[PDB]
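As structure tokens, the structure follows; a few thoughts come after it.
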Amino acid sequence: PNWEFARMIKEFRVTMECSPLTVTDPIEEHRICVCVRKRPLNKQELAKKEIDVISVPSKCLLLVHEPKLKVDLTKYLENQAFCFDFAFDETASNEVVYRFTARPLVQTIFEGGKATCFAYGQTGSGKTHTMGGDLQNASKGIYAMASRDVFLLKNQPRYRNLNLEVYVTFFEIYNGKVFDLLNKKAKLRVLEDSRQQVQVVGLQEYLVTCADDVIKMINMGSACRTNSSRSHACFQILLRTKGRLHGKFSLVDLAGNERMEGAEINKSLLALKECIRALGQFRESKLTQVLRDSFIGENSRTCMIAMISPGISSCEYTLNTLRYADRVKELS
Ligand SMILES: Nc1ncnc2c1ncn2[C@@H]1O[C@H](COP(=O)(O)OP(=O)(O)NP(=O)(O)O)[C@@H](O)[C@H]1O
Ligand SMILES: [Mg+2]
């Protein structure tokens, strides 16, 4: 009868009654995790007296108090509810966010898989702040934190005998072009044989043996990135043993989702969605071409973090971000 609606409702309920030990449940497969993070109102917004229209009453529920006018101009609220694996409020720090998003994926690369974590949302929603550090401070961002746990795990008995070497890369995608951020914005070439795997010729891999090393490459890369979006940022952590790639973690700082380059940005985001959904089961773009091998394997996991700016003036941008997020998790 209305089985489709019944399915959507059951999925919402299931997500609403899940325990944190769901995505972080080893011996259990969860290739796709979707979260949302609300940032607090900033100085400028508070000064302009922007109203905060976002509430996160539980760890999986986010509420949008959408301002509306009836035909006769009467003011009311259409309070909409969204459910995610994890919903973070304005008091959540980067370490807390990191703990429930990228942290559970590190093990995946040591188990020989390919993990990806994406920061998605509108311009100024907190994407760069979350992935790269507060602003500036590399150590306080997910790239750093993830690196920190990679060195801790590699020194664990279960992995010691792997004799792995840790490598890092940092590049940005701008208008279908790839630029090495660790090799002075050097423009790189992207090729794809017939067997279809992609290779980024010239991308520089740097050996790191310490978190301080990684922090030096993050500062360097962020210092010469094209703050503001306009590009896709992608910081990678690769594990190698003997000529072979053991595992790889690609952390992506996406461009704002809201000069007709927005066409390339929208195509990449449309492409990203279908690649992630294809993971739990085109019209290609550079981003999805470069990260292709991280969606095709069976031992691959991904996490999507949707950033939201709480201001009333950004309500339409928020709904757009949330609905995109819904469709992504829809494949889990
Ligand atoms: N959780 C947060 N707490 C405090 N400040 C934050 C937080 N998230 C973001 N900000 C700040 O708000 C701005 C948005 O930062 P980021 O620079 O994080 O945005 P995007 O990366 O969201 N923007 P864009 O590059 O235009 O797509 C920066 O000035 C951040 O320092
Ligand atoms: Mg940014």
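Numbers in chain A track Swiss-Prot; the residues on display, in order, are 224-358, 363-453, 462-493, 506-528, 535-585.
How was it done? The header gives X-ray crystallography, 2.2 Å.
Just so it is clear, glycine is given a Cβ too, placed from its N, Cα and C backbone atoms.
What Swiss-Prot says about this one:
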- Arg260, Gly344, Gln345, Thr346, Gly347, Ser348, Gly349, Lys350, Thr351: ATP binding site (BINDING)
- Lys293 to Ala: Loss of microtubule depolymerization activity (MUTAGEN)
- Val294 to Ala: Loss of microtubule depolymerization activity (MUTAGEN)
- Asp295 to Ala: Loss of microtubule depolymerization activity (MUTAGEN)
Sorting the recorded positions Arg260, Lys293, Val294, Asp295, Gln345 by sequence and keeping only those with a Cβ under 6 Å from ligand 1 gives none
Taking only the binding-site residues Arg260, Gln345, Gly347, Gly349, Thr351, which one has a CA atom nearest to the CA atom of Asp295 (mutagenesis position)? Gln345
Flanking Cα pair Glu493 / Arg506, between which 12 residues have no modelled coordinates, distance in Å: 14
Any idea what DSSP makes of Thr351 (ATP binding site), helix, strand or coil? helix
Near ligand 2, which of the recorded positions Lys293, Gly347, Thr351 have CB less than 6 Å from any of its atoms? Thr351
Are there any residues in the same chain, six or more apart in sequence, whose C-beta is under 8 angstroms from the C-beta of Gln345 (ATP binding site), and if so which? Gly491, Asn492, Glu493, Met560, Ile561, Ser562, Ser567, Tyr570, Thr571, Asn573, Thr574
Determine the C-alpha span of the ATP site listed in the record, that is the greatest distance between any two of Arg260, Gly344, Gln345, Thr346, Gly347, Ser348, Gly349, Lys350, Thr351, in Å to the nearest whole number. 14
Same chain, 6+ residues apart, C-beta under 8 Å of the C-beta of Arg260 (ATP binding site), given in sequence order: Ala310, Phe311, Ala315, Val320, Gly349, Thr353, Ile558, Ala559, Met560, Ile561
Calculate how many Å lie between the CA atom of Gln528 and the CA atom of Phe535, with the 6 residues in between left unmodelled, and give a whole number. 15
Excluding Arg260, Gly344, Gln345, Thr346, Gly347, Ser348, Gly349, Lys350, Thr351, please set out which residues of the same chain place their CB within 8 Å of the center of the CB atoms of the ATP site, keeping sequence order. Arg262, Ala342, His352, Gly491, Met560, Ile561, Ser562
